[PDB]
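Enquirer: Right, I'll just put the structure down here and ask away after.
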2 protein chains.
Amino acid sequence: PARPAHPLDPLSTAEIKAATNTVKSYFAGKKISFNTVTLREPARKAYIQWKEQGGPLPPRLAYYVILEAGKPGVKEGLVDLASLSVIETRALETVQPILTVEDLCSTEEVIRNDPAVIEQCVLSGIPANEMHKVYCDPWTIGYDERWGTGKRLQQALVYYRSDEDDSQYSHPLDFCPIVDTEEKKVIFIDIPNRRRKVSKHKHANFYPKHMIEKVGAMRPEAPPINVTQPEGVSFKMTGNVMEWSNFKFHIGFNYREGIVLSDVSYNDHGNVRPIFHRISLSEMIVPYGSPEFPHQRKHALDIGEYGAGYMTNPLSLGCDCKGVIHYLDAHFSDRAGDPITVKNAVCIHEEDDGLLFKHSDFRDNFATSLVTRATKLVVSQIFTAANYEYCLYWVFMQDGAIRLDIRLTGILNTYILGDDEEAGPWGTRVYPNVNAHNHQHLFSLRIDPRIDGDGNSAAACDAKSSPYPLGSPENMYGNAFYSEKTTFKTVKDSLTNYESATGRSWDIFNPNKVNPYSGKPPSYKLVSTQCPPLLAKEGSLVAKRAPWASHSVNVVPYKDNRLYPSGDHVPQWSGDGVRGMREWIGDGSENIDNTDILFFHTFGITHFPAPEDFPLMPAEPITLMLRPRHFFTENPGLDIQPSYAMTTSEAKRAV
Amino acid sequence: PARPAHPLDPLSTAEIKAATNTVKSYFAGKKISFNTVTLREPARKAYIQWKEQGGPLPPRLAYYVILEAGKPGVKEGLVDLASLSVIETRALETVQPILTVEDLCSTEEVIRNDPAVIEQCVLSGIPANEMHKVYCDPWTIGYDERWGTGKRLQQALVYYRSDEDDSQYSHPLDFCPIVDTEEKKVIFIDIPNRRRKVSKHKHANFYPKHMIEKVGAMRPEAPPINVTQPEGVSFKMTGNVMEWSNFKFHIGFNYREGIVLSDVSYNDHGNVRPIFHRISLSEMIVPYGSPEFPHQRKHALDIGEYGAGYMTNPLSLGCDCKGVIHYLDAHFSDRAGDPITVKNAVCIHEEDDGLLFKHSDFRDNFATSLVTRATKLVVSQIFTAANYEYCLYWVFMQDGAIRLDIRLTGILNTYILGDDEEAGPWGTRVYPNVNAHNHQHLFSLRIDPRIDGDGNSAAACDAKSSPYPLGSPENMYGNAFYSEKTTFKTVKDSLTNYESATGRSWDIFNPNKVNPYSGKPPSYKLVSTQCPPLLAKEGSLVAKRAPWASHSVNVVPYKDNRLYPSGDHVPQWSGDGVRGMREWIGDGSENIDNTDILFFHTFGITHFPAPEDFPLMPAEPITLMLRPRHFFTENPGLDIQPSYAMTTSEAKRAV
Ligand SMILES: [Cu+2]
Ligand SMILES: [Cu+2]
């Protein structure tokens, strides 16, 4: 195909096709199907040389994952787009790949047409002639020791709608069909010892017509609040490259991680200084807390099992982004090797963010005063994973800080509850016969830093009282306290958790440089507090398949292609084996001090459902920030025009 | 005077005057001065009876604090405005009151004219004829065991401006004058053993003219982002009473706490349910961490030693509040007993707050979808405490949650640093010869709840893995986990801290009611995470004067007039004695389960200064929230008109 403007640009629909064509040719005569066709980003070293040392343009490569009918597992490899050839390929017969919307969408019809499933519905109080009202969310089996990776399986969380417009979640069924993805047939049905027939209650619906019926009527439309940017926006985009408030970076996107920000830097009044080479969400795990069979299989690693890209919502229509928006489209490949597009997958825009800073002198009753307002750049995406939606917002700020805001909304995963059955301690009865199980939403932020250049380190920062006691010459009044910096020398040293006791934060810094004022190295500080401990016991399915989740921080040596902490092919992996984070950690002895490192941060929330979350849940916020500390020698936004400003002398002139 | 519309309305300029006149007459022939004239809110019981049981209008009372020339301490009491008579009065000879801007504003001139002070300036390298270039921030002495409360004292943090438009903070002097407030004269000067003369560097300024000089020029004005509400706002204010999104409450204000929200309720579709009887910030402490003399004296309790009302900035001018704003004014009394007004002390308005909730069905490629945007109500104030500004935002949201957002900005407190002196572990060298000491900003949120009525309790909620181990019949895969609820029975039980290990949150609930769905009592959950431990040792000045700061939560029995946790008259109290929180706690044995309680939450941040905070610091955020959990039986904003909505059937018609 034709090369892209930038080496990190996602593959075009043409490159995708050229790739699939190349692969189909390689496997001529073989009945292959496409699971993934995505960009294989260039080597970190190659890229940087090209970008800053006049190095050559890296080869435009494509990474693929295919399935061959009658063959176990998958086959993966690389295609060198320029020469249209498969330059690397291999078969992984004992692994299962990410579930595309294509392998997922057929499942509902298959269980609907399965005699066994039909009998269970009838048993459950649903006539065999009404199977059209039976729905199901297709999930990976997650992991079921009965089959391992010997069969590509899915589990169907079954629900019932008395009307197509209903929200099915108030009416879950009690059984769980296991489906062979490839064979397209139910191979087993998990049935509870205690049977619970369909709820006979009205569905808990949320559309206006439903509401008008539920409560008298809808609230009157409210006076509008219109946002307008008459002279345009202040950011400038050159292809996928963004430019705003001295920040400059490339906005990428892929089937798995979704948004990928790269080559982030800041123009420090002429001096363009690197901050991060790449940053994104590399994995997740949403572990449920009911120990009852088969609920252990509910611990989805959405990024690696479905893909934040594959599940993304086209943003335009819903009014998700308010204001002067700038969109980006996403391109994948379908099962056939043909490009597929999802319009407005990413939405870019700037908004007001209140005050940036302010100060007035009390001496002239605040006449002397200066106010500068703040505006933030937001790069967003919103994806749907069956019942829930994850709204992601990468936020850049005018003080040099970068923040990740997430908002969880959508619908609670629900299971059936008997008339006289207690939601017990593992879940909440949010509606008659509905049980919403406890669960955690955990994310793994992957940061590849380049804080003010190459050669970085990480450290834990704990606030501490002076060791000297009250009344001592050294701490006479006992108010002394400082910040204890523990820089990680070895991988093992970094495996740390957030501690409230010390208001812990983590620094990613450049030990090769010093701030001329403070004397400290330049750095970006991770200020994250929503760091839940992994509640699943050690050695549990959850803990094993998500090795990265047991620690708030995991810092390992950089290596090309160390992206996914739970492994490259996550579905149905048992958790046994040295891959992903477990492999990168090794024996924990590798050096991570003043070298090229990778920082994986686990953050998230623990959800204990309340009726307020049903039938549709109000957004729940999660945030984390990376602030520059000792990076600059003074506040960097002081040359931004203030909103208001009166000098002391001027206040005098005004009389 | 004339009665106000609402019993909770602050005193009018008329009531203030009628009050001072009444006091002056009572102390006829005595040379008295006014320190405080404010509303003495009605008893909780009387107020409620009047509000909901047709009880009588409570008497309009005014609380005063006066000083009498030649008398030690102060005198306080109540005036029954209706009958214009002092109905209660008493003298506190061993106490010192809050510092008004009047007792604070004379200090700079007195040290300027003091011979001792002048000599120190000369010594420090500033000619005696340039004392007009010497400035000082007048602070409470805090507490100095050399004088106790025997004299009303202030300590002057001395600075130097080479030009009146300079920001003095880059040029602190090394000594600290002690001034007798009443006598208006320097009684002592703390001089360090190691002398450090005035810095000879340029001042670190931040006005545009300064910046143009510093860096080549200012950034070009940015394209505007205009916010317009053509058809008005959606909230309705009847006097101080606000009504918005089913919320209804009274917006009060006073010299000390600043904004005070009262009688908060929510209209649950016709059922008006109480939530909070009163909520506000009752005290603060900003303890510094340098153990060196006299820096122990830096631990300001701003609310009780200066007043969030007294220090508040008139909001209009600065462009603090963007959009269609509705202001409120504040009225206090000056030294003479004459009313004083600070216009636009509070600013009210509603803004966009992104998505409220959203959900799309993957079955018809998200055609089936519903999106409802969120708007929040903001009642704000911004006060200046010498060098820093505290921006306060009480936020009400459409899911029934209430949030308190704080943003810290302004300027770092700085002390002089020797050319070859290390800011050591206690502070940071943010600029040549400038040392910014470590410190914490802590706040005491006082909540008087009425969760869905009377008879409340509080509890600590901790996330826990099941006690049964991996492989046991009860937790076969080890994923089981729940929330441990520990409801406080006795005051002692409540003294708790936020714990990251359990992702702890606290519940204020009504044990007399039950959610018909979940079976739990109605409640509002405190989701707060920026809860720094008090770093000052026990028995320290800080820990003693701020009894409430040692715990994230303190729950005590309600009693009329239990407002200020550090006592009613905070300046110069040693911290020895049963008053404030220490008094309310008692032997910690009083019941707090299902009764009228008071919840004081300690939250804030620990500030380790970095050059980025100098010479003017970018806002630092702090937040805390109170969400309804089990209060409602379903999402309460479902009847808000969605921004977009397509039914499954409708998506079919659209073909
Ligand atoms: Cu959840
Ligand atoms: Cu601070």
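Numbering of chain B is taken from Swiss-Prot, so the residues present carry the numbers 18-672, in order.
So how was this one determined? The header says X-ray crystallography, 2.4 Å.
Every residue, even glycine, has its Cβ placed from backbone N, Cα and C.
The active site, proton acceptor annotation in Swiss-Prot covers B:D319, and the record cites experimental evidence as its basis. Annotation comment: Swiss-Prot describes B:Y405 as active site, schiff-base intermediate with substrate, evidence class experimental evidence. Annotated Cu cation binding site per Swiss-Prot: B:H456, B:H458, B:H624, in sequence order. Taken from Swiss-Prot, the feature Mn(2+) binding site applies to B:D465, B:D613, B:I614. Annotation of the mutagenesis experiment B:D319 to E in Swiss-Prot: Strongly reduced activity. Looking at Swiss-Prot, you'll find the mutagenesis B:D319 to N noted as follows: Loss of activity.
Can you tell me where each of these features sits in this structure?
Expert: DSSP gives B:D319 (mutagenesis position) a helix state.
According to DSSP, B:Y405 (active site, schiff-base intermediate with substrate) is assigned to a strand segment.
According to DSSP, B:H458 (Cu cation binding site) is assigned to a strand segment.
Counted within 10 Å of its Cβ, the other Cβ atoms near B:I614 (Mn(2+) binding site) come to 23, all protein chains included.
Residue environment of B:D319 (mutagenesis position) contains 25 other Cβ atoms, counted within 10 Å of its Cβ in all protein chains.
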Enquirer: Measuring Cα to Cα, tell me the gap between B:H458 (Cu cation binding site) and B:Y405 (active site, schiff-base intermediate with substrate) in whole angstrom.
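Expert: With the alpha carbons as reference points, the distance is 11 Å.
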Enquirer: When the number of other CB atoms within 10 A of each residue's CB is tallied over all shown chains, which of the binding-site residues B:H456, B:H458, B:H624 has the maximum?
Expert: B:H456
Enquirer: Check the DSSP secondary structure of B:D613 (Mn(2+) binding site), expressed as helix, strand or coil.
Expert: coil
Enquirer: Closest of the recorded positions to B:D613 (Mn(2+) binding site), Cα to Cα, picking from B:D319, B:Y405, B:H456, B:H624?
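Expert: So, spelling it out, the nearest of the recorded positions is B:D319.
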Enquirer: Around ligand 2, within a Cβ distance of under 6 Å, which of the recorded positions B:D319, B:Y405, B:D613, B:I614, B:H624 show up?
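Expert: B:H624, in sequence order.
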Enquirer: For the recorded Mn(2+) site, whose residues are B:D465, B:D613, B:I614, find every other residue on that chain with a C-beta no more than 8 angstroms from the centre of their C-beta atoms, and list them by sequence position.
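Expert: After dropping the recorded site residues, what remains is B:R61, B:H294, B:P466, B:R467, B:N473, B:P574, B:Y575, B:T612, B:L615, B:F616.
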Enquirer: Is it possible to get the count of other C-beta atoms within 10 angstroms of the C-beta of B:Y405 (active site, schiff-base intermediate with substrate)?
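Expert: Result for B:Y405 (active site, schiff-base intermediate with substrate): 19 neighbouring Cβ atoms inside 10 Å.
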Enquirer: Would you mind checking how many other C-beta atoms are within 10 angstroms of the C-beta on B:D465 (Mn(2+) binding site)?
Expert: 19
Enquirer: Between C-alpha atoms, which of these recorded positions comes nearest to B:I614 (Mn(2+) binding site): B:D319, B:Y405, B:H456, B:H624?
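Expert: The smallest Cα gap between B:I614 (Mn(2+) binding site) and any of the recorded positions is with B:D319.
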Enquirer: Using the recorded Cu cation site (B:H456, B:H458, B:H624) as reference, state which further residues of the same chain have their Cβ within 8 Å of the centre of those residues' Cβ atoms, listed in sequence order.
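Expert: Checked against the 8 Å cutoff, the neighbours are B:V303, B:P304, B:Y305, B:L425, B:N455, B:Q457, B:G621, B:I622, B:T623.
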Enquirer: To the nearest whole angstrom, what is the C-alpha distance linking B:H456 (Cu cation binding site) and B:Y405 (active site, schiff-base intermediate with substrate)?
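Expert: If we compare the Cα positions of B:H456 (Cu cation binding site) and B:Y405 (active site, schiff-base intermediate with substrate), the gap is 13 Å.
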Enquirer: Return the member of B:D319, B:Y405, B:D465 nearest to B:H624 (Cu cation binding site) in space, with distance defined Cα to Cα and candidates limited to these recorded positions.
Expert: B:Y405
Enquirer: Just to verify a number: CA distance, B:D319 (mutagenesis position) to B:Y405 (active site, schiff-base intermediate with substrate), in angstrom, no decimals.
Expert: 11
